[PDB]
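Asker: This is the structure, below, for whatever I ask next.
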Amino acid sequence: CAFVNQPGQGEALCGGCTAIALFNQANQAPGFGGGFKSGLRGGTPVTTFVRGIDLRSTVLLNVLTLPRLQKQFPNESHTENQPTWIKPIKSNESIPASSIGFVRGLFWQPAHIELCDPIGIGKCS
RNA sequence: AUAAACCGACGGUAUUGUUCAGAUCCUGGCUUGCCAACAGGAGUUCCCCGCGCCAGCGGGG
Ligand SMILES: [Zn+2]
């Protein structure tokens, strides 16, 4: 990578593309190895999205309707439905799959990271 | 001056040892190459040297 790639692409990043970077790292990226875990699907899951003429239409096409949403995710439950940052994960915890809310699952991040304090105005790398 | 630029897939290695292709076998029998025929007209025989020259005679190669 150091040999073949352009440097300074991670020098400075906008809030948007850092949110995107974070979500991507949480979902489709395989890092960081070591004492770091990926989830919930696993390492390098493949995403399949229906596409439309427009972004709006695309996002809406990939949304689950309320009855089917309820069907795929049986709310039964003892299910906590708060995100990783709202209600944190407990270390070494044994979490049953069915106990995860459809909210907690979609925005699940096991990375356990904080964004350092921002800086001023400039071009995003 | 291009997903470009700068840019080895690299180093190490017997395919080795043993082994008759052997024994039997006539290519045999029959066939004219025959018919015709002056070699004679011609003195050119290429190079030098000596002596002759209506002639030619010699000496070398
Ligand atoms: Zn940016």
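Quick note: numbers on chain A are straight from Swiss-Prot, i.e. 127-251, in order.
Header says: X-ray crystallography, 3.2 Å.
Here the Cβ of each residue, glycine as well, is placed from N, Cα and C on the backbone.
Per Swiss-Prot, the features are:
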MUTAGEN   A:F129 to A  80% increase in phage sensitivity; 500-fold decrease in affinity for target dsDNA
MUTAGEN   A:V130 to A  20% increase in phage sensitivity; no change in binding of target dsDNA
MUTAGEN   A:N131 to A  45% increase in phage sensitivity; 60-fold decrease in affinity for target dsDNA
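Give me the local environment of each listed feature.
Answerer: Taking the Cβ of A:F129 (mutagenesis position) as centre and 10 Å as the limit, one finds 4 other Cβ atoms among all the protein chains shown.
For A:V130 (mutagenesis position), applying a Cβ distance below 8 Å and a minimum sequence separation of six or more within one chain yields no residues. According to its DSSP assignment, A:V130 (mutagenesis position) is coil.
The number of other CB atoms found within 10 A of the CB of A:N131 (mutagenesis position), across every protein chain shown, is 7.
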